[PDB]
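Everything below concerns the one structure shown next.
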Amino acid sequence: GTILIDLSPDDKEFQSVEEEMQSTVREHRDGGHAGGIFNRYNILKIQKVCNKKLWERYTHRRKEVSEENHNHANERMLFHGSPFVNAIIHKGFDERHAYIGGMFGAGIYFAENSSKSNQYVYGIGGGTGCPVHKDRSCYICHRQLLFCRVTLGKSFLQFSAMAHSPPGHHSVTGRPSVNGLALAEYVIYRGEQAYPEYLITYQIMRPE
Ligand SMILES: CN1CCN(c2nc3c(c(=O)[nH]2)CCCC3)CC1
Ligand SMILES: [Zn+2]
């Protein structure tokens, strides 16, 4: 039941999603090993992901969380990078999309920094890079990220450099405690707490 609707570059919605993508690029501690060397992207396409059943699954769970947290879903828009982006947009997030080895346990991880999610497009640590050239810094091959609506509810705060949520919480927030420029990362433990709203197709750009 998934349909993908292309947004025009003239559409304010295209422009606001592009800006979130470009404006949350940072430098990574690996010097670009996992995700490549770049300061900005070439955005090729932004599509709205439309699935009624997956949307209703999300909103149902959002209302449950909200009623357990003084009517506050604590909903954010966050990036997700994965080799399984085609399955996510068709069947939703579920326990097959869980980072078993994540630092906050086996859940589904999201980032405020688009460049953080970019490191996972070709797999954990960037895998072996693009399928065509085996290059984690490929500037030719088209990459995809999801920009997702995520219900955090009561989030457990972890200060730091499928499982269950900590008791009494709906998610975990990984707060950076060393790299002053890094934005937060987040984990949910139920697929129904995220909806993949935008599919973004891009290339990373070689710095001049
Ligand atoms: C194969 N899995 C795909 C998604 N994945 C993933 N992890 C993270 C992020 C992400 O976008 N995808 C952003 C925060 C850091 C962790 C874990 C590995
Ligand atoms: Zn390539």
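Since chain A takes its numbers from Swiss-Prot, the residues it shows come out as 952-1112, 1115-1161.
Quick reminder: no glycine exception, Cβ is built from N, Cα and C everywhere.
Of all the Cβ atoms in the protein chains shown, 15 others lie within 10 Å of the Cβ of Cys1092 (Zn(2+) binding site). Swiss-Prot lists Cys1081, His1084, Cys1089, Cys1092 with the feature Zn(2+) binding site, giving similarity to another entry as the kind of evidence.
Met1054 to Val appears in Swiss-Prot as a mutagenesis experiment; the accompanying note says: Loss of activity. Over all protein chains present, the Cβ of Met1054 (mutagenesis position) has 13 other Cβ atoms lying within 10 Å.
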Within the same chain, the residues at least 6 apart in sequence whose Cβ is under 8 angstroms from that of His1084 (Zn(2+) binding site) are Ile1091, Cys1092
Cα-Cα, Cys1081 (Zn(2+) binding site) versus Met1054 (mutagenesis position), nearest Å, comes out at 25
In three-state DSSP terms, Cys1089 (Zn(2+) binding site) is classed as coil
